[PDB]
Amino acid sequence: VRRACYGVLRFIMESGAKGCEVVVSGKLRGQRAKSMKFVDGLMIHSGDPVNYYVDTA
Amino acid sequence: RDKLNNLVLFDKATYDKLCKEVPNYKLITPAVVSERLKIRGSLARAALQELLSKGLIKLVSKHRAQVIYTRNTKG
Amino acid sequence: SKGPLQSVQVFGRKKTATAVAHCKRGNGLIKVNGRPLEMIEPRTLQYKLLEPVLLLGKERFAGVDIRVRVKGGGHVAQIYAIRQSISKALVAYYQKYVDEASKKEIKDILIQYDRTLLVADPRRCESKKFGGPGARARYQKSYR
Amino acid sequence: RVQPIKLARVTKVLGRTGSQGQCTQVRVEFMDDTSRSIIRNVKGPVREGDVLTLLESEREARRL
Amino acid sequence: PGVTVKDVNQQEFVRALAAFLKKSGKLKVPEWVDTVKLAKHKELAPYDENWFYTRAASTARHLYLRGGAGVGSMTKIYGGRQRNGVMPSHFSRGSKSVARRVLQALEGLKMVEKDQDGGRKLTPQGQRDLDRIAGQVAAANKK
Amino acid sequence: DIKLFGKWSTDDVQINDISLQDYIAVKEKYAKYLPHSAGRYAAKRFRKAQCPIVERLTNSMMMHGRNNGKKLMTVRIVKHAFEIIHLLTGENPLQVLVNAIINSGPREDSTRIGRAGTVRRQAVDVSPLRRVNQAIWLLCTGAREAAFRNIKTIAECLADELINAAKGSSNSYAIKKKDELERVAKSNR
Amino acid sequence: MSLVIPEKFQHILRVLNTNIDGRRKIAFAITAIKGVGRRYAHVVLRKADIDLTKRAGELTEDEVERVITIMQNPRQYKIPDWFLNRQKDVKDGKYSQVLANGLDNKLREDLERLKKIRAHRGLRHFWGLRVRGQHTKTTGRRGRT
Amino acid sequence: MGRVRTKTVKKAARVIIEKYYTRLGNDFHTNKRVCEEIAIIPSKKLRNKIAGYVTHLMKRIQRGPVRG
RNA sequence: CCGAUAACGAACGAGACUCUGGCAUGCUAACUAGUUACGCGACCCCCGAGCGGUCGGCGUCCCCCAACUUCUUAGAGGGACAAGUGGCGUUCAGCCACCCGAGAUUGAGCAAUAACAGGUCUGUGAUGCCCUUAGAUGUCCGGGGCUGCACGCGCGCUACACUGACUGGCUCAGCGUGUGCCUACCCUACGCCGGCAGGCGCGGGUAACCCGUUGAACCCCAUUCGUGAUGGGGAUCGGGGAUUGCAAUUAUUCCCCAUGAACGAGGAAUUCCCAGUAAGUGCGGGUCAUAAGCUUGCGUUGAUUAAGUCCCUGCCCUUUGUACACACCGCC
Ligand SMILES: [Mg+2]
Ligand SMILES: [Mg+2]
């Protein structure tokens, strides 16, 4: 998972963008669920412009 | 202060008092005359327009919620 | 004789109640919704309607015919819309038909007594939020 | 033997007092004697220049 | 001397015209007028015995202001406040039959006629009578 | 000239002490035909001072659920009350109202958060604005208390309250509470 | 005319099996009788042709019994059939109206009818619970504590 | 009160003055038209705030040595 | 934010942003919106007014056979920025008052890093694991109950009255909705019967066209009641009539006639709130075959108090002490 996320983030930044963030949540490693966030570049969260600036999947 | 058992119909002992002193003071209103004469108040309202018909008491307001009368001009 | 095209239609709005004062040249006459100014529903607040003609005299209204239509709001908002319409139509009439020196010396009389006769009230209402029964009041919460 | 009721005029506003702001503390001067001046505390909103009554001669004055 | 019902108090006008209909015995009064209530929301019977005349006067004055209004429009106008007992109060309309019979009787004197579309309006005869009655109440109010 | 309710001009009234002339608005500049004006007086501090006192009383006369927006009923109540006091006294109602305000304003009060002896521990003189506000509020509350359950009406209760406060009788609720507040403040000076 | 009280004015009146107050208006004084309601009074007086503006005690002796028989015999004076109480009678089908302790014993007659047939409503009435299906979770505790 | 500007409007105002000082004066209505062509400002509510701080700075730059 | 500054160069959040409200007699426009004027009428007024008054009566996109967009609708734009003056300020960032202005602080949405063993596997054909799977925890049908009542608490609705109740007249709003893929079920004008809920026949409307000029409530004006648990209150309960459905009993709801109970402003305590605000009065929508004492957006009438504070309850930053780090509901 951690290698794949780094590869995906590298591909996204190489395609050309101001920033990207990926969040993976679930039963990683042990039974206790843990969430991993890999964020880089500029990344807004608030206001109207986020709708036509970020793509959420 | 338990009950007031006011008068719904005049007896002579109240009507004679009505004839002389009711048209003798400025602020004559149904509530004031009711508390002065121990009358019901609907009777006061009726007698007040009877005194208006007699014409010795003037009206000022004629309102649905506050009717106000007065004595005649003297001096 | 029959000089035409001397008339204005000036609106007055107050709390969603808008009133248009059709000011027309003619005999001194005032009517709203086809009804005389005195022959009107709010006998208690009749003085507010009489206020502009009281402060300006029927002499300034001699060549003035006013027909006011209202199609919105409540009752007292309707009153305020009507009186603001009368005042605004009169000042517009004096502005665009005679000298604005006269228009100014009639404007200042209104503005020195009641500025609402010339400027509408910005307040209308406020949105009610989903936190309580009112715009700002909240539902009574308890802890036990 | 009884002190008569007198009036004093506010000069300048100092600030609030009473650990809630429920009373404002202001400096006042006597209209009877302009040179005569004290500082008092008053409840309710006060702006400068207004004149307020005073039943008592001198009550309290503290440096916060 | 032009007198219009809109130029005087309507509340005095309805009394004035109710007096006219009271003295002019042409109203087709049904037999249950002493029993029913004017509205579903109204708890108590009317106090005045001439309430039918008053309703006829009021609806004549309303048809003067605007025509074409049917019985549904009449009962919507004459609706009021239902206290709903312990439930929060609401709005309710009046009795349809009372307004229907008042309107029907208004054809009897031939001052209200049905329209080409829905509802009924005033005849020119009624338009004459309304302002004719308005003239005397205006004269009384002035003097 | 203004003829409030068509009569009772504000030209003939005066304020006996200069401590209240700045706030009472019975002057010709603050003279109004009718005590009903949406003046937005609550939008800023000290803006209610220039508001007419009659309008202030009209606003403050509605309380306790039943009356919270019935301004027209309040205006008719004030009109009838002023007519009644004019009948009972023979002079201008506005002067009676102003005198009632002056004789009802409590010149001192008391307030503390520390451990008070009886009610409040430190006595403090009030502002003139608080004087006027408490006078109007006390008059309204006294009229309402008098008329809570009895045959008398609001206009007449307001009338007797104003007359008692204007003359000074120690019988009006407003002046009674005024004397009580002054006595407690005097005890806890 | 706001005249004086007549000498033959009764401050209370004995009607049927109860008493009313002559000090109040007639149309609400007669409502003191069990079974006689406000609308029922305001229709029987209109059909019995009296003046509403007068009080109770100055009704004449013949007028009292005239009102009594008017209320007691509503069918034969154009009172609408839908204005009564015991309409479409549970026992004898007659559209009658009862305005006395006859109403009380008729109500008890229906109550014991329900008890004898041991219906749901009868059992609920006998136990003192609610009968119309309203919730008893948080109300009706005054009758117990 | 509550009318303190942010670096977003402060940085832009300083830059445009020292790039276009010969085209600016002490009139806000003039400057707000000046800022239109020299900068693509996405917001009407921003261009006038940008111009307003310029006039505040233009008063001071004509008097003394401002940091710009 | 200015400033200093072992920091520099940055980024997120706040802000900036989007929606609404507030001025736009400026523009574009309008028979699914109107306004003025004209011509017919209809009535009043006629002594005589005669451009007298009213008309939500009829016409002027019945295609040549009036103009206009103010009022109505919605786009493009503008307008407000501490812009100007005076005062305070390191005269820096900024603060106060005031003129002119519609507005000199309109409300919302969005909303960082990180975390909670906070809630939902009863939203999903989101799902691991476990359970069951034919006498089933699948699935259908009949019935019951989820409402059940010695008792306690929470959110609410109506009340205690006269600033009222009732009766009659007068009279003004805005959100938003209306006939169906399955899916049956719309919003209602008018006319007649009945008192009523309702019934019948005719329409309009898939919609600024019809309901609907949304003739609402409160409020306003007149009448009666008259301080009496009373004409305040309408709880419980008897009987009768309709509506919904296959089905109303444990009353779906609604109408009418019956009784009028506790309640006379409610402790110890406690909630929310600064202007169109609270509060009174509402209207729609949601659930709906029938349904609102609930909730949600919008209207109407409309305040007293205050432009401060750490006193209680909490929060933010710095310093400080720590034997706490499951973090003071700690440890001991
Ligand atoms: Mg009775
Ligand atoms: Mg933000």
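Chain A is numbered as in Swiss-Prot; shown residues: 115-171, in order.
Determined by electron microscopy, 3.5 Å, according to the entry header.
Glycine residues also receive a Cβ, built from the backbone N, Cα and C atoms like all the rest.
There are 10 other Cβ atoms within 10 Å of the Cβ belonging to A:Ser139 (mutagenesis position). In the three-state DSSP reading, A:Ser139 (mutagenesis position) counts as strand. Under its mutagenesis annotations, Swiss-Prot gives A:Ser139 to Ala the following note: No effect on phosphorylation by PRKCD.
For the mutagenesis result A:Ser149 to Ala, the note given in Swiss-Prot is No effect on phosphorylation by PRKCD. In three-state terms derived from DSSP, A:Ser149 (mutagenesis position) belongs to an extended strand segment.
Separation of the C-alpha atoms of A:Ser139 (mutagenesis position) and A:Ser149 (mutagenesis position): 4 Å, rounded to the nearest whole number. With a cut-off of 8 Å between CB atoms and residues at least 6 apart in sequence, the same chain places A:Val137, A:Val138, A:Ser139 near A:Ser149 (mutagenesis position), listed in sequence order.
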